[PDB]
Amino acid sequence: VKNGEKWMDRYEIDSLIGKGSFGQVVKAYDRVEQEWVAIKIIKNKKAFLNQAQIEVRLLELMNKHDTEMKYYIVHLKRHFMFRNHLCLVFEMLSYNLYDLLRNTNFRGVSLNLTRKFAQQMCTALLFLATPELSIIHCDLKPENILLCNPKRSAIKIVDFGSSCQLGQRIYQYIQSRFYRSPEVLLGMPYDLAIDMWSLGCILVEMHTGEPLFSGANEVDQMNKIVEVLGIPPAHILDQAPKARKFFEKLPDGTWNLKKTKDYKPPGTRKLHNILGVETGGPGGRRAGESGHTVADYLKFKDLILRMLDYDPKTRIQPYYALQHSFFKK
Ligand SMILES: Cn1cnc2ccc(-c3cc(N)nc(N)c3)cc21
Ligand SMILES: [Cl-]
Ligand SMILES: [Cl-]
């Protein structure tokens, strides 16, 4: 697709904004509404088309529920078929939270800005947890959270390409590795709690600048999690189909790691130190900055650890996250 190209007496293609496995996204001028739009053009291949059809049904499903909380999700304006490609038309948005991290030279944004992102994302998750919706994003990460305007801190989630309703799971290998939940790593059946896990991983990374758990593969990933959170509870591992990819069961001291050729011991890389709760924030770089008091850090550490609960049934849901002391006055 070239700049200038006109479609159906209606769309004037300008440029490529984004590319994907799914196809590509372009900045186009809508001649009818008299405004710029983002067009997500799916490749004319069964695989992407079928997955894109599910994205469109889930977005259309969301647009049917007018309430406060639906406005944290990219608005699908319309979709249509053209030159044998499915095309999704969305409102134009700005750069994503990865680029934002890139721009801070991976030094991270303030606890104050992290909080504003956190509250918006928790609100999105509460909206998707609507019983008649019950949508699991399955690919929450900085790159899939966009700024609404480059001047401002308003954010919106994008890419429902992997999304599925509760009990419409297709693939068991889902989520970006860095943001993959234990349950999905362990090959267990997954609910909306995996997005909360991802959100935990994301918020820490927005403030520190570096991923919380940057596994180079699933075995690596699980060890970097164990470094911070220790061994997962017996009852979770007893039920896990891929427990034995990572751990070994014995009679006494039921569960332990499968050591390879050599990370820190289980639960020793304390989140306390990762955050720099008592040491002036990440790399001490927040020493004496306001809204970076130890009281402020500890509230965040609590909320994050509630988000990184190993147990998805006791892991903090979105409603109770919004009512946390981290979001008070
Ligand atoms: C880069 N960019 C600017 N405005 C946008 C609006 C939407 C999208 C977009 C939405 C969905 N559902 N999936 C992908 N992969 C991209 C990207 C945008
Ligand atoms: Cl990333
Ligand atoms: Cl995925």
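Following Swiss-Prot, chain A shows residues 149-410, 415-481, kept in their order.
This deposition comes from X-ray crystallography, 2.9 Å.
Just so it is clear, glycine is given a Cβ too, placed from its N, Cα and C backbone atoms.
Pulled from Swiss-Prot, these are the features on record:
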BINDING   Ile165, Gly166, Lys167, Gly168, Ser169, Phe170, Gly171, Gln172, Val173, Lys188, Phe238, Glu239, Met240, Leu241  ATP binding site
MUTAGEN   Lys188 to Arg  Abolished protein kinase activity
ACT_SITE  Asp287  active site, proton acceptor
MUTAGEN   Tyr321 to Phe  Mildly reduces kinase activity. Does not abolish autophosphorylation on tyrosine residues
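The recorded positions near ligand 1, defined by a Cβ under 6 Å from one of its atoms, are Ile165, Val173, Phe238, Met240, chosen from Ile165, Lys167, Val173, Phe238, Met240, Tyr321. Checking the recorded positions (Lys188, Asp287, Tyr321) against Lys167 (ATP binding site) with a 10 Å Cα-Cα cut-off leaves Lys188. Counting Cβ atoms from all protein chains shown, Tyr321 (mutagenesis position) has 10 others lying within 10 Å of its own Cβ. Here ATP is bound by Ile165, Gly166, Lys167, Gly168, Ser169, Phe170, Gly171, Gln172, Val173, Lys188, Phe238, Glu239, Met240, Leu241 per the record. The longest Cα to Cα distance in that group is 21 Å. Think of the gap as 4 residues with no coordinates, bounded by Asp410 and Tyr415; the Cα atoms of those bounding residues are 8 Å apart. Over all protein chains present, the Cβ of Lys188 (mutagenesis position) has 27 other Cβ atoms lying within 10 Å. Taken in sequence order, the recorded positions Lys167, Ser169, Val173, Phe238, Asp287 that lie near ligand 3, meaning a CB under 6 Å from one of its atoms, are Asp287. Rounded to a whole number, the distance between the Cα atoms of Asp287 (active site, proton acceptor) and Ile165 (ATP binding site) is 19 Å.
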